[PDB]
Amino acid sequence: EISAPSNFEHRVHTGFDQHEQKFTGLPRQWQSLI
Amino acid sequence: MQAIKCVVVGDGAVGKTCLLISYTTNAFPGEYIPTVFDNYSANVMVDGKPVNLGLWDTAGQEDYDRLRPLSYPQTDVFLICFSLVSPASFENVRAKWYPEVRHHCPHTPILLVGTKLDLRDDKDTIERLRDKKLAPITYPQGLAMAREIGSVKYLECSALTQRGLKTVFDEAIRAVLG
Ligand SMILES: Nc1nc2c(ncn2[C@@H]2O[C@H](COP(=O)(O)OP(=O)(O)CP(=O)(O)O)[C@@H](O)[C@H]2O)c(=O)[nH]1
Ligand SMILES: [Cl-]
Ligand SMILES: [Cl-]
Ligand SMILES: [Mg+2]
């Protein structure tokens, strides 16, 4: 059977800065891509 | 530990974040805040074995169209979501989401998910839909769309009431792990 989920973690929270037109809190792997 | 990458996509305002947050934390977010990108993790016990569920919460905003595909490599399953009370979001399953997903991941399984099930019978919602020459999407209509995009499963749910909610993620899991 499949249990209810547990131990939630928010690993990445990305935003966007309009002044610089740059993403903020990008996954470390995406920093060379965007 | 087994791990599953599940990526969630669909129009703005369809309920992707509420769906993920209601399943993982059992809370319905009180504010409507559009997503740029977020990654959540949660543990689930599947047939006695622990599984790490990785959840990729993507932006329905067109303005983030170039950021979105960065989530796609090595995806194990997609949830394509539309609101059962937004015909337009449903039409965009065919017009945008299925084509984009399938272009990046030509063989990854897709679950079609109809959200906001609590609103399909909301008389005021029905009336304002009718005012714009629209109606809520029905189960048969949803199922027909799912069949047309070659989805492994069509599911309806409400993040708000959690009706059908666990089932979406249980099916997503069985789609990847059997
Ligand atoms: N009645 C009802 N409303 C819902 C449900 N799920 C989400 N909503 C509402 O829909 C709106 C959008 O929810 P949200 O989860 O932010 O949508 P999203 O698809 O993540 C939007 P983006 O793609 O921009 O992040 C909000 O007003 C939210 O309260 C539901 O199951 N029932
Ligand atoms: Cl099907
Ligand atoms: Cl249901
Ligand atoms: Mg969101």
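Residue numbering for chain A follows Swiss-Prot, covering 10-43 in order.
Each residue, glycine too, has its Cβ placed from N, Cα and C.
The following features are taken from Swiss-Prot:
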DOMAIN    A:11-24  domain 'CRIB'
MUTAGEN   A:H19 to L  No change in cell motility; in association with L-22
MUTAGEN   A:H22 to L  No change in cell motility; in association with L-19
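Long-range contacts of the domain 'CRIB' (A:11-24) within the same chain: residues 32-36, each at least 6 residues beyond the stretch ends and with a Cβ under 8 Å from a Cβ of the stretch. Secondary structure at A:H22 (mutagenesis position), taken from DSSP and collapsed to helix, strand or coil, is strand.
In sequence order, A:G34 are the residues of the chain that are 6 or more apart from A:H22 (mutagenesis position) and have a CB within less than 8 Å of its CB.
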